[PDB]
Amino acid sequence: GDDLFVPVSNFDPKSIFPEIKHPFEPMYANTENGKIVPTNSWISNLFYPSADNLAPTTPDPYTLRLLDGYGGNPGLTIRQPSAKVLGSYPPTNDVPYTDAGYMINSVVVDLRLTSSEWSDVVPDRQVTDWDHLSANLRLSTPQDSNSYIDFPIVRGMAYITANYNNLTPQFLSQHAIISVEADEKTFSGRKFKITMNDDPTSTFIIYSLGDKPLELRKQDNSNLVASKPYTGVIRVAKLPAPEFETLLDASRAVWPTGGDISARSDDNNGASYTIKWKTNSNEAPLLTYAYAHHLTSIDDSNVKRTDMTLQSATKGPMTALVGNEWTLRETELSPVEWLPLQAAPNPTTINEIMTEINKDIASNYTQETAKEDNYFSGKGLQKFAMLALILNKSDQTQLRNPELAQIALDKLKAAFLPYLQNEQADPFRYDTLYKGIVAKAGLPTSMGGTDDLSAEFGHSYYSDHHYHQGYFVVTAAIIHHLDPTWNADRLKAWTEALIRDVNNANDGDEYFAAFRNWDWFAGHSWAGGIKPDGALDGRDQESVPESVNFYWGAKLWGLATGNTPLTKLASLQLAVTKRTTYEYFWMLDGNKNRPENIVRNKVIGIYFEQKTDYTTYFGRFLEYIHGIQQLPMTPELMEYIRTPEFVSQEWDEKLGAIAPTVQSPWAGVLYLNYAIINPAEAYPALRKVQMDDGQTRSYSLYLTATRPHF
Ligand SMILES: OC[C@H]1O[C@@H](O[C@@H]2[C@@H](O)[C@H](O[C@@H]3[C@@H](O)[C@H](O[C@@H]4[C@@H](O)[C@H](O[C@@H]5[C@@H](O)[C@H](O)O[C@H](CO)[C@H]5O)O[C@H](CO)[C@H]4O)O[C@H](CO)[C@H]3O)O[C@H](CO)[C@H]2O)[C@H](O)[C@@H](O)[C@@H]1O
Ligand SMILES: OC[C@H]1O[C@@H](O[C@@H]2[C@@H](O)[C@H](O[C@@H]3[C@@H](O)[C@H](O[C@@H]4[C@@H](O)[C@H](O)O[C@H](CO)[C@H]4O)O[C@H](CO)[C@H]3O)O[C@H](CO)[C@H]2O)[C@H](O)[C@@H](O)[C@@H]1O
Ligand SMILES: OC[C@H]1O[C@@H](O[C@@H]2[C@@H](O)[C@H](O[C@@H]3[C@@H](O)[C@H](O)O[C@H](CO)[C@H]3O)O[C@H](CO)[C@H]2O)[C@H](O)[C@@H](O)[C@@H]1O
């Protein structure tokens, strides 16, 4: 087919944006290797110190922590959460139908690999290599660097692999080790089945795969200690049930070291992506835990499903797959482009629409798009961009008015130009340390910043780039599609740099980190960037529709430029996005990935690697929580991402009971969502309710009047 991991461009962003070097540097990165540190990846906590060494790294189904200081010697700590704690906030009328408010994973030390040589010392640490799907973490004795353990940490791994080099294995737990079967016969051999007194019972199997066998001694209720330094690989795996023991034994010799991802489009309107797992050897089968969405989209013709499951941190049960390669297919790409699928409104609404569209174009674009920050500014531009788009495709929308179409396009251009030109209130800088673009606002005073990292929503520390830049890309592509010659060079360069910051698919584009905001294993985007202090719960994502908005923009930029691989790339990602959204974030009845009483919530809230919280970053009101999952409403969100089956379920459980009471512009959001399933009733209400600062009344009514069952 057609290869999707290509560069978008190779243009030098130093030609558009002033240059900087990010002030906040990784701490533990191997300087000598010439790989870019990811700012929004599930590996990212590894590059940084954190409060009490508690920040987690979650390949899943294992949670890892490094050098946390509890039941003795410091090492690699394992938590494999069979169960989870639920919790609520004191009940409110602001949150009417809710008992379950959050799901967390207890920070407990199921087991920990370390050594005796580290009783009286803290190990040095370094991430020696990494890729999209793995990182290698070395722990060595201080000023004895030849005395180390290497931890190849890989997405989905079924065991933890420790390569001990001249260091004396020590295993410990918070729990009592209530028995030790060595070689299924002080304890000796190459296999060690240990059982904990925790609940559910944890069983691990330790395997030594070096030259010599291990000899271990119970030093305390939770310490097994080797008899002399070991050199060679140890592995430990959780035994999920008695019947998978042969399974873990057979695959003990083979461990993952990383992985290669490619992706192609398939002539019959589909695309796919392949993870080629990298391993130490092919001498036994590769066991790899998969997420739910993996199961529903993998090409079975090359894996074997097992029944061996373990819970992940926040995604539901994981199921182990046997096989070296995974090809994940998305066969139903979005057909959405610029307009809704039914492009022309119910005609008896056209007069109303035009009237409204004329009041809206009379708005002051500068004052509605030159806001305190980039985020709300971008909201403003995309909203008017929509108006310029429907007037200038009157061919399809049947909204003819040459003179207003021209105005709607000109006023947009004049609004958008200061951004094109990087003269907005919070301009960008090209960052040469992490290879992306950052807003100036949150940088130090000594670089023109406010010295406040939380400024512009964390964007200076790489939070929210898909959210913020999605707005500018949709606006850029809309402009470029309606006027391909207006500032064409500068427009391409700039727009493509923003795209590249978020979603560079190819690292021969060496100006930008690859897939800054996108995670090929989880099948979704991460919002949360660098957190100086530590990301105690890993990556977070709030808004799904601001992620969707970005890839929509990217697709639109593909259409606007005739860029096929880009257009398909963006489509594949919107498919995988759809699939993960329904698996983990917008819960249809029948969802196995969450407790019954979180599913009743209908939306996950703020999603993290180690928790879920039913709340927002900006107020605990029902309509905020659900509202953020409903803007920007665009043809992508409307036609393709938010299904009628989901809108209906969400309406009936929570929202139809509070929406007629809401007086803030949150009404406007809500009833535009409601139009998805009942535009007859939504329309009258959108005639009168308030608009979110990124919604217009004309577009709200036009969209509503295009629902084909109006
Ligand atoms: O209408 C009532 C109030 O509405 C506000 O406008 C809304 C606006 O808040 C909302 O923002 C969304 C962001 O949450 C999201 O950005 C995330 C960050 O918020 C979050 O940073 C948190 C920080 O908020 C918290 O207080 O401290 C944390 C400590 O680390 C910090 O992490 O981090 C996330 C990355 O990890 C980041 O994604 O994303 C978007 C903007 O960046 C928004 O979608 O958006 C709503 C929809 O437009 C707004 O309505 C008003 O400003 C208030 O004045 C009103 O009272
Ligand atoms: O309205 C008055 C003032 O309220 C502020 O808005 C709050 C908002 O700050 C709050 O956000 C919370 C976060 O505080 C919290 O972040 C956690 C970190 O602080 C902690 O150290 O790390 C963990 C992860 O390890 C983070 O959870 O996280 C929760 C989600 O778990 C966020 O909701 O939420 C409030 C209710 O929605 C909201 O009212 C605002 O920022 C002030 O300026 C404002 O004046
Ligand atoms: O939005 C509701 C409410 O949220 C509050 O945020 C808290 C966080 O403080 C908390 O973060 C945890 C730490 O307190 C703890 O020590 O470490 C763990 C990791 O092991 C952290 O997750 O998370 C809870 C539950 O999700 C949140 O309620 C805000 O302070 C408050 O303003 C807001 O109203």
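By Swiss-Prot numbering, chain A shows 30-214, 222-746, in order.
The backbone N, Cα and C atoms fix where each Cβ goes, and this holds for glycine too.
Taking the Cβ of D500 (mutagenesis position) as reference, residues of its chain lying under 8 Å away and at least six apart in sequence are, in sequence order, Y411, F493, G494, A563, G565. The active site annotation in Swiss-Prot covers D500 (among others).
A C-beta separation below 8 Å, combined with a sequence spacing of at least six in one chain, links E578 (mutagenesis position) to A563, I642, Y643, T652, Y653, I664. The active site annotation in Swiss-Prot covers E578 (among others) and rests on sequence analysis.
Of all the Cβ atoms in the protein chains shown, 24 others lie within 10 Å of the Cβ of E582 (mutagenesis position). Under the heading active site, Swiss-Prot lists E582 (among others), citing a large-scale study or a structure entry as support.
If you look up Swiss-Prot, you'll see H504, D576, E578, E582, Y660 marked as (1,3-beta-D-glucosyl)n binding site. Sequence-distant neighbours of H504 ((1,3-beta-D-glucosyl)n binding site) (same chain, 6+ apart, CB under 8 A from its CB) are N410, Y411, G414, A475, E492, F493, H495.
Looking at Swiss-Prot, you'll find the mutagenesis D500 to N noted as follows: Abolishes enzyme activity. For the recorded site, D500 (mutagenesis position), the DSSP three-state label reads coil.
One entry in Swiss-Prot concerns the mutagenesis experiment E578 to Q. Its note says: Abolishes enzyme activity.
Recorded in Swiss-Prot as a mutagenesis result, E582 to Q carries the remark: Abolishes enzyme activity. According to its DSSP assignment, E582 (mutagenesis position) is helical.
DSSP gives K647 (mutagenesis position) a strand state. Counting only residues at least six positions away in the same chain, the Cβ atoms of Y131, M132, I133, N134, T350, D573 sit under 8 Å from the Cβ of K647 (mutagenesis position). According to Swiss-Prot, the mutagenesis experiment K647 to A carries this note: Decreases enzyme activity.
Under the heading of mutagenesis, Swiss-Prot lists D649 to A and annotates it as follows: Decreases enzyme activity. A 10 Å cutoff on Cβ-Cβ distances gives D649 (mutagenesis position) a total of 22 other Cβ atoms nearby, all chains included.
The model of this deposited entry stops at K214 and resumes at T222, leaving 7 residues out; those two Cα positions are 13 Å apart. Cα distances from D649 (mutagenesis position) to the recorded positions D576, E582, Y660 are smallest for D576. Residue with the densest Cβ environment among the binding-site residues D576, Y660: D576, by other Cβ atoms within 10 Å.
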